[PDB]
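What follows is a set of notes on a single structure, which appears directly below.
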Amino acid sequence: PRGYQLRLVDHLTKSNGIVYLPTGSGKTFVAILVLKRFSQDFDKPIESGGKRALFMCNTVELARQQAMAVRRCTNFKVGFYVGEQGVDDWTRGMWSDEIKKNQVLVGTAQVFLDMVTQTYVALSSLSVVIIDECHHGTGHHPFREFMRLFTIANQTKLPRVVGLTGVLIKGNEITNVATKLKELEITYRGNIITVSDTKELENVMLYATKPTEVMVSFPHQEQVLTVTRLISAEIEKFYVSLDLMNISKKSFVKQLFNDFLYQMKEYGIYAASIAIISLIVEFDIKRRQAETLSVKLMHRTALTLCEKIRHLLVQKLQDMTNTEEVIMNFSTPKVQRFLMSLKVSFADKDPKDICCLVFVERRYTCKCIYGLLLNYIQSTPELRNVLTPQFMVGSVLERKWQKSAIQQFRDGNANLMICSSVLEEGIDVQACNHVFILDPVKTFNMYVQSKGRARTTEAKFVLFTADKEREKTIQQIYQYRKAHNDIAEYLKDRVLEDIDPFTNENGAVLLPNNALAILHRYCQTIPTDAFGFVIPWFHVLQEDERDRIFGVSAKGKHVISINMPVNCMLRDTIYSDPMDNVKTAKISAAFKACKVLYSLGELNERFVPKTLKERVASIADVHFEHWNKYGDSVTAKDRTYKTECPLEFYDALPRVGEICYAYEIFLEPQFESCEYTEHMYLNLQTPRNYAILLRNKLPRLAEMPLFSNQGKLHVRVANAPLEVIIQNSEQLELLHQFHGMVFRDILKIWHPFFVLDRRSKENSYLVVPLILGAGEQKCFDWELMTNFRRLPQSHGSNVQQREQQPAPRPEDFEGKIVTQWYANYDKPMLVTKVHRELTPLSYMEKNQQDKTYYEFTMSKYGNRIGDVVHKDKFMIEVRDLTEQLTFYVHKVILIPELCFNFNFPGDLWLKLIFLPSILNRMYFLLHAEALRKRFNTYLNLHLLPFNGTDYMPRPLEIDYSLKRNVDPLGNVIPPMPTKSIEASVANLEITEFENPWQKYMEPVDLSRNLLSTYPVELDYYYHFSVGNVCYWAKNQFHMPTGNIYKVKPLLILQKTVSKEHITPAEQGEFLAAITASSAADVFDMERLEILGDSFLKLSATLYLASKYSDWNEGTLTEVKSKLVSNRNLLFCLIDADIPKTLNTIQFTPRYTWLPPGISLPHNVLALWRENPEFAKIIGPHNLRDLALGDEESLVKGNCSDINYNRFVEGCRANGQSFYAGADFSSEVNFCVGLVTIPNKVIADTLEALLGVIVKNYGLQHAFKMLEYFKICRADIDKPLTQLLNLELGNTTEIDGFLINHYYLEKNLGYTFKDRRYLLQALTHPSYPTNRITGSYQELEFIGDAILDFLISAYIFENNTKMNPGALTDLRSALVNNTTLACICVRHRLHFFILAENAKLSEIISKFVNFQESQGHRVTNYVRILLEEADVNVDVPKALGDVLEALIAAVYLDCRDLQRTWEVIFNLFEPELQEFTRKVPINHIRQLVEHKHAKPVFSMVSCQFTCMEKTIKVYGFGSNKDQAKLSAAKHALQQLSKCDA
Amino acid sequence: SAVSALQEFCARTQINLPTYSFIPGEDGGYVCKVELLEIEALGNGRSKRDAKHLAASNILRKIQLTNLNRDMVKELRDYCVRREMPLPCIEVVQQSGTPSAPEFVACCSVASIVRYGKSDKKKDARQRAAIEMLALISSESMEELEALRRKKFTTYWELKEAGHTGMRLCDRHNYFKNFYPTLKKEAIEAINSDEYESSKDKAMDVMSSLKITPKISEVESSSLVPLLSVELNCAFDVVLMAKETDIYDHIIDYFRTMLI
RNA sequence: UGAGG
RNA sequence: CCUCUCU
RNA sequence: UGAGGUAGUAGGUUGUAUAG
RNA sequence: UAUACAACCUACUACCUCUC
């Protein structure tokens, strides 16, 4: 059912009344809710339909506390008017100005009484009057006098009166309860409204069961000791000496000493010894807290008397001998009887069984009895390990320590509670099996409250009394009982307490009775927060209201209106059919509302609420049709994709007599000349180059950056082809042979299964040398090609052959490539220069003088090489050529005779080393322009001057932030422990974090540990309290105006609004969009993925909001998740035929690359494609064995019959072998042009491609692309492009809910033209009064998307220098509900939310107090706090959702994404700056990167070591990841508590 | 570590390695002069390792462009023994980081008050904890007078030999009772005796026996017979106030009761 | 000044 | 007449 | 890649001397 | 409990040489 609180609030709305609830913490909320219900006319001036509210209190302290409660829990200006401000000294004029400015007036009864009498304010102007502590009405009290002003008044316009009373009757006034309560009801013109005793609230007066009352009488036994007389004489001498001193005051000193004397009379010598220690502590604290010397002297002498009294009491104790005997013998008979009673009642009973409360009158008695009890318990080996004492009193530290003590009792750690007398308010403790009132009862409230704690009928209520007062106390208790029963009788009657069934077109039945249940089930399905479900609200139409709705029919019958939650489709009131019985009238309202719902749908054939699965199945064909063709359904790993070369490279093998195109490749070293880089600088810039010869023309390509071992260089492909026509077949044979020579010999890429490929099917083009043979044009180098069909082998030389041939000539080795037959095997090296001066005999230039070089070469390899034959020739200077074939992740003076001379130019050998890398970048750059041209055409931007045929590509840009870790030699790579003890823990409250000290720094309780404390600990308690270790003119909505820790236009929005700012899509951006992270290249797609993902979410949100306007956020969120899911984008991109052209493998040219113009033998390759049966079996081992050579590898293209049969047999035999694994797919995939790509890289590509369109073209053009990818099926009526301006979607009526909307609008930084959007944004599903608009939930769906895109666009453009991994973390942190909740609290927008949930209000107040403590800034403590998503909760989701709804409402009103940006930036600028300097990380990442805590993760349970304690905390979450995150959050909380 | 980093920087720059000069220095602390190529630096600490790791920090800071000289653990223990406070427990409770340069956290707990010191060496971290605690606990011939008045260790090695719990706040009242037996019996035979003509003479004799020099001062009061404040020079900080006539009987009474 | 004693 | 509260 | 050497850092141990 | 000197052991860091 509804809250006891919300049922009270409605009654008080209909009629005047005296709200009575013994149990506390409910009246504040009830007062706040009754105040807001009478706040409709607050804003209007008092001249024109204006009303103001009053809050009168008996005391200044209570008036102040209520004034602040109303300031913290409401959005209405509050004015505190009490005596201390000289209100008596005011004028009619001043009072009129005060009632104009303020809206609620909080004060004391005396202030307002004069105000209404002097006619400064009138009863008619006021709207509600709330009397806190209204039991004070009786007599001539100003509360009663104010109500008498209500007898002589308009009698038409009289304000509602609400009386909140904790205690119905004043202390010890029980003569005639009935007459007194009747007089109280006559005084306040309203019946007392209480709540029946229930689980929700317990009423002490309306309970029937009574415990077994026991009267234990204790003997006088007045044997007077002399120690008490001596102490008394000494204290009175002190009193005489103190009054005379002329001066943390004398009164305080008298107070404490008199209280000790009370403890010594009432509780005996042993208890007094425990209590003098308390005085010693308090007099020591005050001596330190003394400004002037005179006071310090007074406190020092008081302390010295305390030390003397401590001694006299202690010696009396020792004369007898903390033993039981010392305590019992030397104590008062009252205490003796209580201790004896304690022993008999709790003797060896199970500890979890006993729960008892001992009640004392004074607050210091608690401490002195707690000490006595703890020592007695330690002493008695029977009552030890049976009872645990604890005390409570009915400063930050004092409140914190009391809260801890009460929580100890509730969880059963502490069996006994010593409570100070109840006084004004009851005790928050569970039903106690034994209640023992140690100190004589003096009040009726005390008796009722104490007895009410012994709830169980078996519980014993013992009250200890004097023999002399026995007869008197019996009467007082008996009169209280008679009185209590009389209050019970009076409050018993004040307690807050046919139809034709519808037949479906398909046969079904909807009986009306089932309909109330059916409506409740439907309400459960609607999107709901943790705080609870919202049930429909029924209201019996007033007789006067019945007139408008119905005429003759509404006579002699009743009508019930049903209002469904504001989230549901039925936002219209459904008045029932006029019927005789109120009970039937509800069965009619429910039946009618259910029938209306069925028409709208929202119900199955059997009238069962429609599930999410059924809702999505309906939208399946409209949107997710392309899923079915891939054997998948939206209702109820990785994939392999064939690779297809660019169309420019397909069928590009040159022919004979047909024009061919040679594109020259220019390498330009972007490094200067110094000895290390001299050879590279000159050799790269040599006029001789090489060219990509092919039949198809090539597009303009971008300059690409390659990082050599000596520095960086730029590779450029010539825009202007060189057109050459081949004369015959011999020239083409030379071309292909030289191409094969380059890859086989110079680059060692050849495999034993590679055959030159003369069929022009795929990746068929050649590489040709060029010389400046002609004056201007560079002729093809036929001479070089004829000369080097195959590179010469290093035969070495015979010692005699050496002697014969004239091997050494200076000119021959000017620039060639040479290798040494000895040592380095086939290591080719470049002759940089040949020193003419140096000779084998020359002294080694090397600072290590070995004299003649002839010495070292012979010494190193005497056996390997004969002594050099020619002793007088130039020495070659060589520089090694690196054996690395991938180039994008950022001096031996040998003897000539000994080196085999390859006659290759050597200007070309380096350039050809970079060729494999250049070809793999040309391959993907060609695909990139294919995708560029394809998308510009669909957008019809192809004809634009910059995007047209005149388009010049821009040099590729290097992301300088990618980690790109490098293994040695340029390959890209794909502590101390200590022992600790074991423990466990309980979840930390938000309140604990508010305190600014670590747990270890907290001072000990001197109060609960009086005998074990040292003077050192007392010094610490004082200095910590000093802080040496750790308002009525300003509105609630005021921002502090300082650093918490003209907005520049976003370029994307500028490109969207204006055509002029559009810049061309670039080939470079498209290469980044296709290049995955695995490619291990300088650029990737992880950044465009961010902008693209944000756009896709923004566009899917706007599309679903426009197409299906009348859905709940639940269904829209679910359908949006399916639209943006990895599976949907996978299927869309696969349908788009783009995933074949993707860069997703690391470039190893030696193991996994099939070079252009060469392939597997046509025979084997055909076997693979024609026969899928044998495809699986073929493995790398089988292919290597082919070893075809000579004719089969070059001139012929098919493996020989013998080889073919051998291959086939070997592979099928492989089934019966060690290699039966058949996971051979990865190794042989490159051989047949297949690439396995993870399903995530495909969706990341689709988003990256959207991102390239969003960045360069703008939102409008990007929307058209979604139709291309078939993500959004655009309806004929509404264009996809106009999604932004599509309709996503009484002044006094709206402004009634929005009271101080001026301050909301000032803090937001935007003024709303239409406030309907503002009211919708602030409304909450629970709010039952707003029938104009819907809830935040609808606007929140739109706001989350808008905010995410706008923030993502900012982080993308501004924060270029962050690893794409951080730009994700930054985005996640900024958009988190916690971050939004903090900004909502900081900007003071929490006050304007419209809800009626008690839990929600409770948690919002706690979170606002915590944030105010922190300083309105997003700290780690807020991030670790539990949130609604993690799944009680201390971070409400409503605070962030309201901020998102306000951001949506700003856009909906303005219809400008630049104004919405300006608002968002002014709100988030502090967060943006802070999170850019220090980006926060995941909770799992924090826990695993913590230096001292090694996380062990199992309802996932994390065992971590924190400062010598191994604590395991369990995380409960619906999902395994959600449970792990909860465990990590609970852990991080414990680490934050006990840190170093 | 600082030394390791300076060591590695020299290797990387391909320059001369640092030369370290340690002298005995002032008080008990050595001073370390780092000699580096083209620069000179200074850093002094309690131990040679401590001085070296400070020298290193100072020179390293000038290239890019405190250490007490006593045993603070021992000093804190001596201070606690002197003031009668529960003896400190300093224990390394957490080791974490690379075995080449680790991080050690050590707790120091005088009674319930804990302060943490963290460093790169087990000993340095203990010293760090001890220093932090001493400052918090803190915020000389008297101890000679208090030694004659009552048996007291006044240093840790004297205590370690004999083998304190610490005076609880509840048990501070026994201060006069714990005075040396010879002094007490005499001050009692002085109190019980009535040979003295004046109570002023008795009061002075009993206080003189206990070696307490009284501080009689003028307390401002609205009374004909002067109100005087008798202050005492003892750890207990006894302070009494009475009228002139009663001042000397109250001294006698306090002493009798407390001495009993 | 109002309530209680 | 006193306590508490109020002005 | 493996092996060896030099300088350092941190822990533990042992023995001597010193202060406390 | 610190300090100074010498030895042993363990874990690690920088550099160098040789080899692959």
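Sequential numbering from 1, following the chain as shown.
Even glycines carry a Cβ here, placed using N, Cα and C.
Taken from Swiss-Prot, the feature ATP binding site covers A:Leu21, A:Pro22, A:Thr23, A:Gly24, A:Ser25, A:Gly26, A:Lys27, A:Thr28. Contacts of A:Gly26 (ATP binding site) defined by a Cβ separation under 8 A and a same-chain sequence distance of 6+ are given as A:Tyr4, A:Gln5, A:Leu201, in order along the sequence.
Residues or ranges marked as domain 'Dicer dsRNA-binding fold' by Swiss-Prot on the basis of sequence analysis: A:515-617.
Under DSSP, the residues of the domain 'PAZ' (A:811-865) split into helix, strand and coil as follows: 8 helix, 13 strand, 34 coil. Under the heading domain 'PAZ', Swiss-Prot lists A:811-865, citing sequence analysis as support.
Annotated domain 'RNase III 1' per Swiss-Prot: A:1053-1258, in sequence order.
Under the three-state DSSP scheme, A:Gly166 (mutagenesis position) falls in the coil class. Annotation of the published mutagenesis A:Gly166 to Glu (Swiss-Prot position 173) in Swiss-Prot: Decreased production of siRNAs from dsRNA precursors; the original residue is retained in the structure shown.
Under mutagenesis, Swiss-Prot gives A:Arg300 to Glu (Swiss-Prot position 324) with this note: Decreased binding to r2d2. According to DSSP, A:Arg300 (mutagenesis position) is assigned to a helical segment. Neighbour list (A:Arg300 (mutagenesis position), Cβ cut-off 8 Å, at least 6 residues apart, same chain): A:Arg287.
Under its mutagenesis annotations, Swiss-Prot gives A:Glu307 to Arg (Swiss-Prot position 331) the following note: Decreased binding to r2d2. Sequence-distant contacts of A:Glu307 (mutagenesis position), defined by Cβ-Cβ distance under 8 angstroms and a gap of at least six in the same chain, are A:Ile280. A:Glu307 (mutagenesis position) falls within a helical segment according to DSSP.
In the three-state DSSP classification, A:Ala459 (mutagenesis position) falls within coil. Around A:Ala459 (mutagenesis position), the same-chain residues at least 6 positions away in sequence with a Cβ under 8 Å from its Cβ are A:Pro211, A:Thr212, A:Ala431, A:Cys432, A:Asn433, A:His434, A:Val435. Among the sequence features in Swiss-Prot, the mutagenesis site A:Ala459 to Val (Swiss-Prot position 500) is noted as follows: Increased viral replication of the Sindbis virus (SINV).
Here the Cβ of A:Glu1086 (mutagenesis position) has 20 other Cβ atoms within 10 Å, regardless of which shown protein chain they belong to. Here Swiss-Prot describes A:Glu1086 to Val (Swiss-Prot position 1210) as a published mutagenesis experiment; the accompanying note says: No effect on RNAi silencing activity.
In sequence order, A:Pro527, A:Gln1337, A:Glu1338, A:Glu1340, A:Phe1341 are the residues near A:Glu1113 (mutagenesis position), counting only same-chain partners six or more apart with C-beta under 8 A. For the mutagenesis result A:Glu1113 to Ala (Swiss-Prot position 1237), the note given in Swiss-Prot is No effect on RNAi silencing activity.
Under a cutoff of 8 A between CB atoms, and with a sequence separation of 6+ in the same chain, the neighbours of A:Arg1206 (mutagenesis position) are A:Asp1185. DSSP assigns A:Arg1206 (mutagenesis position) to a helical segment in the three-state reduction. For the mutagenesis experiment A:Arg1206 to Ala (Swiss-Prot position 1330), the note given by Swiss-Prot reads: Loss of dimerization, likely affecting formation of the initial binding complex with loqs and dsRNA.
Each end of the 9-residue unmodelled stretch has a Cα atom, at A:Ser1498 and at A:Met1499, and these lie 8 Å apart. Gap in the deposited chain: 13 residues are missing between A:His890 and A:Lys891, whose Cα atoms are separated by 24 Å.
Between A:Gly1289 and A:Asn1290, the deposited coordinates omit 8 residues, leaving a Cα-to-Cα distance of 19 Å across the break. Sorting each residue of the domain 'Dicer dsRNA-binding fold' (A:515-617) by its DSSP state yields 43 helix, 14 strand, 46 coil. Contact with chain B, taken as any Cβ pair under 8 Å, is found for the recorded positions A:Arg300, A:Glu307 out of A:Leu21, A:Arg300, A:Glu307.
Between A:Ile247 and A:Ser248, the deposited coordinates omit 17 residues, leaving a Cα-to-Cα distance of 10 Å across the break. Taking each Cβ in turn and tallying the other Cβ atoms within 10 Å, the top scorer among the binding-site residues A:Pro22, A:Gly24 is A:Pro22.
Taking Cβ-Cβ distances under 8 Å and a sequence gap of 6 or more within the same chain, the neighbours of A:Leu21 (ATP binding site) are A:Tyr4, A:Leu8, A:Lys27, A:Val30, A:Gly166, A:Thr194, A:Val195, A:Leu201, A:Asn203.
Under the three-state DSSP scheme, A:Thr23 (ATP binding site) falls in the coil class. Residue density at A:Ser25 (ATP binding site): 11 other Cβ atoms are found within 10 A of its Cβ, drawing on all protein chains shown.
For the recorded ATP site, residues A:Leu21, A:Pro22, A:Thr23, A:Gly24, A:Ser25, A:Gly26, A:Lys27, A:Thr28 set the reference point as the centre of their Cβ atoms, and the other residues of that chain within 8 Å of it by Cβ are A:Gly166, A:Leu201. Counting 15 residues missing between A:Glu497 and A:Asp498, the deposited model places the Cα atoms of those two residues 27 Å apart. The model of this deposited entry stops at A:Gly394 and resumes at A:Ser395, leaving 9 residues out; those two Cα positions are 15 Å apart.
Cα-Cα distance from A:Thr23 (ATP binding site) to A:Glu1086 (mutagenesis position): 58 Å (rounded to the nearest whole number). Once the 11 unmodelled residues between A:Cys1030 and A:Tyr1031 are set aside, the endpoints remain 25 angstrom apart, Cα to Cα.
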